[PDB]
Amino acid sequence: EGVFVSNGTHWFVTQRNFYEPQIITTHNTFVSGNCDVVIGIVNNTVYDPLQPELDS
Amino acid sequence: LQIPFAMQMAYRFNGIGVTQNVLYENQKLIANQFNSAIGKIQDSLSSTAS
Ligand SMILES: *[C@@H]1O[C@H](CO)[C@@H](O[C@@H]2O[C@H](CO)[C@@H](O)[C@H](O)[C@H]2NC(C)=O)[C@H](O)[C@H]1NC(C)=O
Ligand SMILES: *[C@@H]1O[C@H](CO)[C@@H](O[C@@H]2O[C@H](CO)[C@@H](O)[C@H](O)[C@H]2NC(C)=O)[C@H](O)[C@H]1NC(C)=O
Ligand SMILES: *[C@@H]1O[C@H](CO)[C@@H](O[C@@H]2O[C@H](CO)[C@@H](O)[C@H](O)[C@H]2NC(C)=O)[C@H](O)[C@H]1NC(C)=O
Ligand SMILES: *[C@@H]1O[C@H](CO)[C@@H](O)[C@H](O)[C@H]1NC(C)=O
C-alpha cells in the first residue's frame, strides 16, 4: 500500500497522498515472479528484518 | 500531480480489488485490448448513427 519513490540517490516507499518515505522491506512489499517481465523495473536492496535477529 | 500512465492503471486495478502485479505482468495485453476496444467505438459510430 504505497508507491516506490527516489530522492535522486536512495529508494523509499511512501503512501500516495502525503510524503512519508520508508525503507523498502519484506513487510512493505510483496513478490511476484522474476525481474524480466515488468516494463520499467529498477534495482535495489530490500531489507529483511529477520536477518539481524538470526545474527544473534 | 503527474504519474506514469502504467502506474495510474496499477492504482485503478488495485481499486477494483485486482492486485497491482496483474497489470505490470500483462501490460502489453491490457494496452492491446484497450487500443482494440477504442477501434470498435470508432467503427461503430462510423457504421451507424443509431
Ligand atoms: C536521499 O536520501 C538519503 C538517505 O536518507 C539522504 O542521506 C544522505 O545520503 C548520503 C549519500 O547520498 C550520505 O553520504 C549521507 O551520510 C546521508 N545523510 C543522512 C542524514 O543520512 C540524502 O541526503 C537524500 N538526498 C539526496 C539528494 O540524495
Ligand atoms: C539489475 O540487476 C541485474 C542482476 O544483477 C542485472 O543483470 C545482470 O547484469 C550483468 C551486467 O550487465 C550481466 O552480466 C548479467 O548477465 C545480467 N543478468 C541477467 C539475468 O540479465 C541488470 O543488468 C541490472 N540492471 C540495471 C539497469 O542496473
Ligand atoms: C487471455 O485473453 C487474451 C485475449 O483477450 C489472450 O491473448 C491472445 O493470446 C494469443 C496467444 O496465446 C495471441 O495470439 C493473441 O494475439 C492475444 N491477443 C491479444 C489481444 O493480445 C490470452 O492468451 C488469454 N490468456 C489466457 C491465460 O487465457
Ligand atoms: C521512458 O521513456 C524513454 C523515452 O522517452 C525510454 O527511453 C525509457 O526506456 C523509458 N523508461 C522507462 C522506465 O519506462
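Since chain A takes its numbers from Swiss-Prot, the residues it shows come out as 1092-1147.
Structure determined by electron microscopy, 3.2 Å.
Placement of Cβ uses the backbone N, Cα and C atoms for every residue, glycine included.
The 10 Å shell around the Cβ of A:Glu1092 (variant position) contains 7 further Cβ atoms across the protein chains shown. According to Swiss-Prot, the naturally occurring change A:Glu1092 to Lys is described as follows: In strain: Theta/P.3.
A:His1101 (variant position) is surrounded by 11 other CB atoms, counting those within 10 A of its CB over all protein chains shown. Classification of A:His1101 (variant position) by DSSP places it in coil, neither helical nor stranded. A:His1101 to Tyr appears in Swiss-Prot as a natural variant; the accompanying note says: In strain: Theta/P.3.
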